[PDB]
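Novice: The following block contains the structure, expressed as structure tokens.
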Amino acid sequence: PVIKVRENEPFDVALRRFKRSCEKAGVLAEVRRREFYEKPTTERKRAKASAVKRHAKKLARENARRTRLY
Amino acid sequence: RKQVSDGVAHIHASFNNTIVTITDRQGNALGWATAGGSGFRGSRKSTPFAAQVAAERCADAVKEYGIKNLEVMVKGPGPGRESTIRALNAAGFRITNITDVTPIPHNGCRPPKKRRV
Amino acid sequence: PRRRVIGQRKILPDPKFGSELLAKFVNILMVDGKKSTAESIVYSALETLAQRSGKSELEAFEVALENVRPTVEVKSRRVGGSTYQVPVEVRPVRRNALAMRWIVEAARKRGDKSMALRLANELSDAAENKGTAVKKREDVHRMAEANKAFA
RNA sequence: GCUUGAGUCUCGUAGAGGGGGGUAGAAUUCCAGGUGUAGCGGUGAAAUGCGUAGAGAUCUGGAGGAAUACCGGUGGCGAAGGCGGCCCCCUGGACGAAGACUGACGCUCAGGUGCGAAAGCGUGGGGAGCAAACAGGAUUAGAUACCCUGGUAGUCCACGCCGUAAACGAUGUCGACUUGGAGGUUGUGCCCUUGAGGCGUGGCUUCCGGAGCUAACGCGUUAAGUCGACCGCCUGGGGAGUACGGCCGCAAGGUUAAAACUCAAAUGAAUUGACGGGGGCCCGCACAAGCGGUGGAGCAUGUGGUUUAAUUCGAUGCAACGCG
């Protein structure tokens, strides 16, 4: 995205702020999705599989990972 | 041997090759350098070191022009951009500001099919 | 190995003038546990060298040894299954032993009237930079320069 | 007759529900021009391909077609198929509040009709990108495959046909009843909005679990529990959703739907192992780091073969072969 490095600013500061800009915007993820056509089946299955993984470790975080091991 | 103070650097980084092209601000180029222009063929063309060497060759490609400072535009993913702009001032420059100008469609055209291996 | 990092062996120093470097060299050059023959070859190679150079024995051996000195090595690793050679910065203790190994490997060839005369030819040929051990060092350096794309 | 089921009206709401027409921005390709020059592209590596006839890069502009990043959600709407920029026109349904009105108008449904992804077919357009077929380069023992470079129908539109899908929560529709918890979404009422609140009540939805059910897995108030109404369907595996006939279709084919023969099983769920070019954690001269060998020479010795009258017998992958 747009970075303007003004007066009294070093080099690697500006480079890291540009990397922060790229990781805020997520431009490389949005290019990495658009290299190959994922079918709408694969889109919906990826969405559901990531969601069931997400909450199925989340409820384990909430009550299963709260009881001691030793 | 025409002189102009400030210009624009365009670092088009693909996954196979990085091309550095230093233009003026009206888009007109002054000379270019690639990750395959000197040695560095094949698997060694995709590395960040190849992009660093490409920036170092495009640095001497504008020795006649005498560029004081340039804004750096960055396109495409891949092991290009950060090593390139880090070697860009190491070869001697003042990078004024940095843009990420990579194309993003708004679902415009269909990509090719996913590879099996 | 798989687990241990055990402490190093400690050898006894060089008898003629006390050094660990020359004791490592007589240990590298030897054959079938014949220490006395190897140290005879080493001494008759180094006293016969210091009159070819002009300096004394030890530091003439040291700048015959440091001209053949590998700054980097190559290695082989795995990231994609591709398995390429990547260069590495060597520790100096194995750098020095690889230098002595290359000097002995040079001296086993180039055949003439002795082993000690072969060594006194080899170390001077390395100390003015025209040997074959310097060719081994600059070939290692070339193979690391070609592979500098991976680091 | 009655108002409890079913409906009608008044007021709002949320919505990728649908059909028609516009329009915007990003991007890909192409064309024309400017700068500038030897690579680009691709791959695991390459080559085919493109490029000194000036590419790729880069900037200004044009022309087209298609799809609508972010929002975006285990979000929403729709009977299902399905539906994603924004605006307008036409239009369907669902829900909530308090009332009023009709007064059993209901539920289900064989034949019947309608809708029904994608691919396909017909006619007429359109054609950027992608891309069956096809071609070339690889890889390989081979490679009419995966990988690469191209590339036609098709995908898009208008109007017709086809009528099938793992059309799937593999779960017909409707109604009744039966412990709980965390959420999401959309109405609505009350209390002090006294503060990004609380206490309620409706619809839809997501997960986890209780009894109960179930072969088990699991389901569990959105049931696969406890019941009632109607419908469709099953009767071992293969032959076979095949043949013949009928009907439908432009065809591809769909629908309906056997038999002879053949086997003594086919199957479902789970269990203990073993295995994986599955995952994680480790170990061993297993690899790496080194040193020295063997395979080449000559002899010693053992074996296989061949020979012999006999070349006694046994061991004969690691774990037989200087072995008994």
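The residues of chain C that appear here are 2-152 by Swiss-Prot count, in order.
This deposition comes from electron microscopy, 2.9 Å.
Cβ coordinates come from backbone N, Cα and C, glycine included.
Pasting the relevant annotations from Swiss-Prot:
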MUTAGEN   C:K36 to A or E  Defective in ribosome assembly
MUTAGEN   C:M116 to G  Significantly decreases affinity for its own mRNA
Novice: Using Cα coordinates, what distance in whole Å links C:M116 (mutagenesis position) and C:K36 (mutagenesis position)?
Specialist: 15
Novice: My understanding is the cutoff is Cβ-Cβ under 8 Å with a sequence separation of 6 or more in the same chain; which residues meet that for C:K36 (mutagenesis position)?
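Specialist: In sequence order, C:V27 meet the Cβ cut-off.
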Novice: Provide the three-state secondary structure of C:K36 (mutagenesis position) computed with DSSP.
Specialist: helix
Novice: Looking only at Cβ atoms, how many others are within 10 Å of the one on C:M116 (mutagenesis position)?
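Specialist: I count 21 other Cβ atoms within 10 Å of it.
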